Amino acid sequence: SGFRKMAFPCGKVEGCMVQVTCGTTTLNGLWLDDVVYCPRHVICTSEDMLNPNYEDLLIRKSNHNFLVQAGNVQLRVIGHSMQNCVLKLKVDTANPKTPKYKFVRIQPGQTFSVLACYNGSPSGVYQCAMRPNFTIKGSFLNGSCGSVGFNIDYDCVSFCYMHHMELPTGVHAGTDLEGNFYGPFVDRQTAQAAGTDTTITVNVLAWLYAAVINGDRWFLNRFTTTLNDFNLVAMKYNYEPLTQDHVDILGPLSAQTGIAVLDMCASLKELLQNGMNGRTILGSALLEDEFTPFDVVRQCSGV
Amino acid sequence: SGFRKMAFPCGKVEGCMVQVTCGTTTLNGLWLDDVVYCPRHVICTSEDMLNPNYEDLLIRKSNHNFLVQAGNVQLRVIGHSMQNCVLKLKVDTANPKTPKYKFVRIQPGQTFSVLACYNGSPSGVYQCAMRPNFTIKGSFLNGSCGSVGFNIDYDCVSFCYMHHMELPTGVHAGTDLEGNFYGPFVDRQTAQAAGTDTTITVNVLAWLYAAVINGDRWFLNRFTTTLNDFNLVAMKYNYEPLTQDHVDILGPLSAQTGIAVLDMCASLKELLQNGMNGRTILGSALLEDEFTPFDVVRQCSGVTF
Ligand SMILES: *[C@@](O)(CO)[C@H](C[C@@H]1CCNC1=O)NC(=O)[C@H](CC(C)C)NC(=O)c1cc2c(OC)cccc2[nH]1
Ligand SMILES: *[C@@](O)(CO)[C@H](C[C@@H]1CCNC1=O)NC(=O)[C@H](CC(C)C)NC(=O)c1cc2c(OC)cccc2[nH]1
């Protein structure tokens, strides 16, 4: 029993992080087989980063312009290309610690583990959720560009995120491993705003089931609601609408606890209209939305 | 920027996790050089665990009754001994992935990363604080015993926790790597209850220095206090008393902000006595007590290992 924000063990990714330096600019890269992936803005100078014509800057670079260090060893770049915002540095040595891996694009509301690195050295690991406005609430300082987010299924690492930027509001943005940004952001040195953030409703409900499995029931009530009447109220509070697919994904948690999904929606509607009266749920004073149904099932199955 | 509960990268520990079985009883162990460390109750049957005599139960066992597996590879056991509630099993292969390491016994309030494991396979990692009642608010399922907690300093892994028990209330209890429980618990299949918990004062202060560093400082008052007066007041709110070590580890954050520890204590004292007054700190109206001063430093300064 217990419920905690939990990340995947990150050893398989640790063995892939390297340092990439071009000029006076240094960040992290991801070394898989004989390719090192890193944010392309590493080729920029301070003045370039203001409005980088990346294809122009890139053609003017040579392989020897790129210093790639893996621990003590320096890797020799034998080629360089660009895939959207991701620089691909070819090296003469394949990483022997390359796990089975895949590149995937995560959807909003889904979670992943982030391995935060500095100068190519892993510094910490934590779980994040892709917000509906395609930002993430991470913990990233100068030099963390090139850090990657990932899930693991069996022995296969699914890479979904590479970090590029911190918005003025302090949330974070980045790309998939094909170099496409999540959201409407751009890798230039400008202050950028995200769209209006909404709350991930299916995740809040999963976390309410988790609280019940762990003995917290004070927010429960006898009422039920229709799906549409629930969504009318949820939208009013800037919650995403709950789809029938979401209802279905919650099935296992409904079964385990014996609380129908539409019953638990009536509790959430009461919480949104009434607040929490200074009470807490799983130790939190706010309604937590960064836990997926599957995050809950995998920690609370059998409890 | 941003502030999260962050674990240490756990690769160096994953390469050390193994499975230990005796009869049908299975749990996790820690493979360092040519020794495997694990909870001694692996030698119990389900019925033995009700009222075990571990000395008696161990006299019955030989090296060849112990199944130790790294993945599906068996490590032959060539010696065995018991130290408090930990079993040590000598094996015929020195772990080639052994990191630089040490065994440490941490204080209440200290945090550590937990590598949750099942059948010798790491499954998740998360951060925990040792509560003042010597429990941890963990997330542990059946088969998790022998999971370890650790910190990483430079390249050295400091092991501080081995998992043994879930209490009725849903919190967790265990030992250090020398087999000595944190708290008044015993490894026996019985419902045991922990003392009343308290708030970790040194960590709340750390979190307040964090807020100041970030420009959020409305709560700073013009008062100061003695350490003894603060301790006596803090206890009336269920806050833990500060030690000299606590004052000393707050030193860096005190110098960084220019706010003396006892001045921050007088500010915290006011927050306790008058409440928050509809205001928040770092986004929260709840005072946070599971970040140590090193966590605050490590996260606001990006230290690596
Ligand atoms: C990478 O380390 C750069 O290599 C760095 C990410 C962070 C810096 C602090 N916390 C982080 O996560 N990323 C940047 O510095 C990016 C670089 C771009 C993509 C070329 N820049 C920003 O994130 C950024 C720029 C600006 C800005 O300008 C003007 C104004 C306001 C906010 C802002 N964020
Ligand atoms: C280990 O995996 C045992 O090998 C297991 C830890 C958990 C089980 C569920 N979640 C966990 O973290 N530990 C136990 O099962 C221990 C075994 C002891 C050390 C012999 N027992 C308990 O944790 C336990 C027993 C009882 C109990 O009795 C009856 C009554 C109430 C609570 C309780 N917890």
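In order, the residues displayed for chain A correspond to 3264-3566 in Swiss-Prot numbering, which applies throughout.
Backbone N, Cα and C atoms are what each Cβ position is placed from, and that goes for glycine too.
Marked as active site, for 3CL-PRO activity by Swiss-Prot: A:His3304. Quoted from Swiss-Prot, the note attached to the natural variant A:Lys3353 to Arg states: In strain: Beta/B.1.351. Variant annotation in Swiss-Prot: A:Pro3395 to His, described as In strain: Omicron/BA.1, Omicron/BA.2, Omicron/BA.2.12.1, Omicron/BA.2.75, Omicron/BA.4, Omicron/BA.5, Omicron/BQ.1.1, Omicron/XBB.1.5, Omicron/EG.5.1; the structure shown retains the original residue. Summarising the annotation, Swiss-Prot assigns active site, nucleophile to A:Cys3408. The note that Swiss-Prot attaches to the natural variant A:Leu3468 to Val is: In strain: Zeta/P.2.
Comparing Cα positions, A:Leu3468 (variant position) lies closest to A:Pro3395 out of the recorded positions A:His3304, A:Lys3353, A:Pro3395, A:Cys3408. Closest to A:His3304 (active site, for 3CL-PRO activity) by Cα-Cα distance, out of the recorded positions A:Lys3353, A:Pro3395, A:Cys3408, is A:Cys3408. Shown in sequence order, A:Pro3371, A:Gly3372, A:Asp3460, A:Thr3461, A:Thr3462, A:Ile3463, A:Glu3503 are the residues of the chain, 6+ apart in sequence, with a C-beta less than 8 angstroms from the C-beta of A:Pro3395 (variant position). For A:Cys3408 (active site, nucleophile), the count of additional Cβ atoms within 10 Å of its Cβ stands at 25 [all protein chains shown]. Among the recorded positions A:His3304, A:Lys3353, A:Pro3395, A:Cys3408, residues whose Cβ is positioned under 6 Å from ligand 1 are identified as A:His3304, A:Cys3408. In the three-state DSSP scheme, A:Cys3408 (active site, nucleophile) is classed as coil.
Between the C-alpha atoms of the residue listed as 'active site, nucleophile' and A:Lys3353 (variant position), the distance comes to 19 Å. Comparing the recorded positions A:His3304, A:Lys3353 by how many other C-beta atoms lie within 10 angstroms of each C-beta, the top residue is A:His3304. DSSP gives A:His3304 (active site, for 3CL-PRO activity) a helix state. A:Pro3395 (variant position) falls outside any helix or strand according to DSSP and counts as coil. In the three-state DSSP assignment, the secondary structure recorded for A:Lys3353 (variant position) is strand.
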